[PDB]
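Participant: Sharing a structure below in structure tokens format, with a few things to ask.
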There are 2 protein chains.
Amino acid sequence: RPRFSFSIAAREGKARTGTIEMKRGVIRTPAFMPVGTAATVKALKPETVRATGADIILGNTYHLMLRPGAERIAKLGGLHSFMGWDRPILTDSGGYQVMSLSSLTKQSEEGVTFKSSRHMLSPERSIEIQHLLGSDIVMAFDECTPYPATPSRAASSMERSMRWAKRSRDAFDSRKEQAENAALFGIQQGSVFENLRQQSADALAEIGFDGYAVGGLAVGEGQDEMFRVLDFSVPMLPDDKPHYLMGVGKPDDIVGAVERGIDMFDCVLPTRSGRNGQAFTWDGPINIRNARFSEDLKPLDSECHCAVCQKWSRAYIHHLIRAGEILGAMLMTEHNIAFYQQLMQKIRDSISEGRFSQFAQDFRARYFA
Amino acid sequence: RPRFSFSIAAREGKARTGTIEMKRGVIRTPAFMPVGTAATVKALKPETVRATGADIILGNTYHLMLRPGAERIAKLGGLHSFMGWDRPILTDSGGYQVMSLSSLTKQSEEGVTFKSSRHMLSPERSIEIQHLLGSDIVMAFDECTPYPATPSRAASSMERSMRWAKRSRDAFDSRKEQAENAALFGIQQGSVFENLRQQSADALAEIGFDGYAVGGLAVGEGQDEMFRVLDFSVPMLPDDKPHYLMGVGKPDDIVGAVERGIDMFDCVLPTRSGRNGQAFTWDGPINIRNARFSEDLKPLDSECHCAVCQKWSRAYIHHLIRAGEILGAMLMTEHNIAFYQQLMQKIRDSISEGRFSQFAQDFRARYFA
Ligand SMILES: COC(=O)c1ccc(CCNc2nc3cc4nc(N)[nH]c(=O)c4cc3[nH]2)cc1
Ligand SMILES: COC(=O)c1ccc(CCNc2nc3cc4nc(N)[nH]c(=O)c4cc3[nH]2)cc1
Ligand SMILES: [Zn+2]
Ligand SMILES: [Zn+2]
């Protein structure tokens, strides 16, 4: 019923748990968003994505504007109807993918021109594409500063992102239907530099957003450095709005980020690694292709509540993946996404119950044994 | 409850409809068996295969004996438990696939030695592999005569198959658990030659089987010739047992074969063509990759009752297949197998109601319009 309402139900240290209520559904936080870049969470029907526990999925302005096209998706009824997912969708703004995937780019104050075949992205165009898609959470159009960067290059990059954040805010607010039905998140930049992170947080808070992402991380800096930056960066963001760490991550990354005040996550790891034969378990990842699993009748994980672990053995899935069978990718992906959702549920419950510190400790001791 | 009981409920001309009762379930006839060569019906969970209406699926002695291995599958609890399909499974005997897929073969009265890596198949070994798999319908080990063949080569080939049929019968009967719980089908050979087909039918009937397959067809002869051979060959088989046409086929092939007395079918077409972008419809096949479907909001088929057609558009599936997305293969395959099952249901109902001739006419007029 509400457009966007974030409520924090419980806290432990910097960790929080609660809910975001939106018109298309409730998002339990901390939340993990399966990635659906090509208007599909790879190898899963939307009903299966929901069955694993996902409340919201992620889509991408960059990919969808190229294929099948934003105007086309709008003509077909919007992204939700198109792919058959009726719950909230967050869309990245294109700011990162344009620089990561394009064959040629030209950057300027206006935006980014690129070859996929020539196209343009700008704060205004990004917001309009996300409107055409019918995104529930719209990301500001930003620049993900390369890593490493000199302080001066990080500063000029972050400042451009802040000017683009204001343009994103204005474009979103100009579109009445979008402003009434969707939410807009700003993206903090500043590389690894505390003063720049502060300047970025200040600029975003002055503009005002429904939520705040920590951008510019998970770009090769490694966990120690990422955690160091989160240590000072997250407290700079408004406490009363959600905090979204873009592109993170491995299970231990998620746990440590929640310890540092992050509420939302997305990553291709569970889907991509699932297809590649890696299954997540409470005792750490396993590669199901390994010969040691060829006659193993146990499920992928001994505690996992997912449909895959209720029905099929490691031995069968091993056979499927080694044979290159589509069902192998399906089962591995469903299990991995379910594992990620169970991780988030355990995080939420432990924070609610004031035992998250103990959970994090127990989780790590077992996962890395 | 019974091991194997075939009942014919209704007839129209040469067409029949009825049921095969087996310990693991009832098979409604005429029946279409989805193919699950690598211990999976490609891109479908077993529950989805069942949801489309399938009563029985097909597996393959040749593929499974190589990967993951027959003794291995038995150690893991049998094929049913391994893949999660608890209903009847028919297994081909290896007789056809060994000659179709092997890199090198040596044929003799004993059987066939082949390179996948050196292995052997014989009537006794084939029956034992099918026992280890836990097949419900076991096929005799035969030789699918190449096409075309001289009458003399067809004759010597068919005669060897008949000697192998008796050895198959004896091997099956020697295994008490198999003889008590499974059924054994013989395979008629004789190429396109009426006298040889008759000699083959006579030999098989003298031995006695639970069902009779028409082998040696769908080998490049084309529909006209296949129908010509079926015209005289099917009446040679015992009327009171099921008639199984191996490897057939396209929807019109199935309809014409039922008109000629066939009760059971298997084919990779719906699964394989589904993955390749071909969808079956009552107005004929379509290729969903075609640009004409890019903004088509209609389901794959306007009448189809399957879950895919209830939820997703041609436009979305077009996008998925062009993007190489696994969900594209999943949805196309589910629809195609569901279409095949709906075809079989319409065939069964029309025979039951004494209007199958009219159905065949109406079907063709529309399918080929
Ligand atoms: C050498 O590179 C690497 O090691 C490496 C490590 C992790 C990822 C996972 C993805 N991480 C990630 N996704 C991201 C997406 C983003 N989107 C926007 N709009 N702005 C950002 O600031 C941003 C940062 C990201 N970081 C990708 C690359
Ligand atoms: C040039 O070749 C072609 O045109 C062509 C046409 C259709 C198929 C589909 C498959 N047809 C088929 N599968 C078959 C499987 C069989 N198994 C046994 N044990 N004995 C047979 O006698 C037999 C015949 C078959 N015929 C395969 C090949
Ligand atoms: Zn699981
Ligand atoms: Zn359908």
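Chain B is numbered as in Swiss-Prot, which gives 11-126, 131-383 for the residues shown.
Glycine is treated like the rest: Cβ placed from N, Cα and C.
Pulled from Swiss-Prot, these are the listed features:
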ACT_SITE  B:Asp102  active site, proton acceptor
ACT_SITE  B:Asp280  active site, nucleophile
BINDING   B:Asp102, B:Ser103, B:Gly104, B:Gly105, B:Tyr106, B:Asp156, B:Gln203, B:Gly230  substrate binding site
BINDING   B:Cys318, B:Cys320, B:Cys323, B:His349  Zn(2+) binding site
MUTAGEN   B:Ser103 to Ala  Strongly reduces activity
MUTAGEN   B:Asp156 to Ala  Abolishes catalytic activity
MUTAGEN   B:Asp280 to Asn  Abolishes catalytic activity
Participant: Quick check for you: of the recorded positions B:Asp102, B:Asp280, B:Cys320, B:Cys323, which have their Cα within 10 Å of the Cα of B:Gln203 (substrate binding site)?
Facilitator: none
Participant: Using a 10 Å radius around each Cβ and all protein chains in view, which of these recorded positions has the most neighbours: B:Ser103, B:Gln203?
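Facilitator: The most densely surrounded of these recorded positions is B:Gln203.
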Participant: Between B:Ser126 and B:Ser131 there are 4 residues with no coordinates. Please give the Cα separation in whole Å.
Facilitator: 5
Participant: Sorted by position, what residues of the same chain at least six away from B:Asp102 (active site, proton acceptor) have a C-beta under 8 A from it?
Facilitator: B:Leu68, B:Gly69, B:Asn70, B:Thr71, B:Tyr72, B:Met153, B:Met260
Participant: DSSP on B:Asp280 (mutagenesis position), three-state: which is it?
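Facilitator: DSSP call for B:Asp280 (mutagenesis position): strand.
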Participant: Within 10 Å of the Cβ of B:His349 (Zn(2+) binding site), how many other Cβ atoms can you find? Include all protein chains, please.
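Facilitator: Around the Cβ of B:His349 (Zn(2+) binding site), 27 other Cβ atoms lie within 10 Å.
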Participant: So, in DSSP terms, is B:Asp102 (active site, proton acceptor) helix, strand, or coil?
Facilitator: strand
Participant: Counting every protein chain present, what is the number of Cβ atoms, excluding its own, within 10 Å of the Cβ of B:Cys323 (Zn(2+) binding site)?
Facilitator: 23
Participant: Determine which residues of this chain, when B:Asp102, B:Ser103, B:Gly104, B:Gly105, B:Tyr106, B:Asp156, B:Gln203, B:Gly230 are set aside, have a Cβ within 8 Å of the centroid of the substrate site's Cβ atoms, and list them as they appear in the sequence.
Facilitator: B:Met153, B:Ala154, B:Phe155, B:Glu157, B:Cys158, B:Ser175, B:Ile201, B:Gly229, B:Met260
Participant: Apart from B:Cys318, B:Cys320, B:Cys323, B:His349, which residues in this chain have a Cβ no more than 8 Å from the mean position of the Cβ atoms of those residues at the Zn(2+) site?
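Facilitator: For the Zn(2+) site the neighbour list reads B:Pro313, B:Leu314, B:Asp315, B:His319, B:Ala321, B:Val322, B:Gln324, B:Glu348, B:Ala352, B:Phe353.
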Participant: By a simple count, how many Cβ atoms lie within 10 Å of the Cβ of B:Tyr106 (substrate binding site), its own Cβ left out?
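Facilitator: Neighbour count, Cβ to Cβ under the 10 Å cut-off: 22.
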Participant: Considering only the recorded positions B:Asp156, B:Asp280, B:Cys318, B:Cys320, B:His349, which fall within 10 Å of B:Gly105 (substrate binding site) when distances are taken between Cα atoms?
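Facilitator: Checking Cα-Cα distances against B:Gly105 (substrate binding site), the recorded positions within 10 Å turn out to be B:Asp156.
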Participant: Per residue, counting other C-beta atoms within 10 angstroms of the C-beta, which of the binding-site residues B:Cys318, B:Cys320 reaches the highest number?
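Facilitator: Per the Cβ count, the most surrounded site is B:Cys320.
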Participant: What Cα-Cα separation, expressed in whole Å, is found between B:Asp280 (mutagenesis position) and B:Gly104 (substrate binding site)?
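Facilitator: It is 15 Å, counting Cα to Cα.
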Participant: What count of other C-beta atoms do you get within 10 angstroms of the C-beta of B:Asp156 (mutagenesis position), across all chains shown?
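Facilitator: Result for B:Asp156 (mutagenesis position): 30 neighbouring Cβ atoms inside 10 Å.
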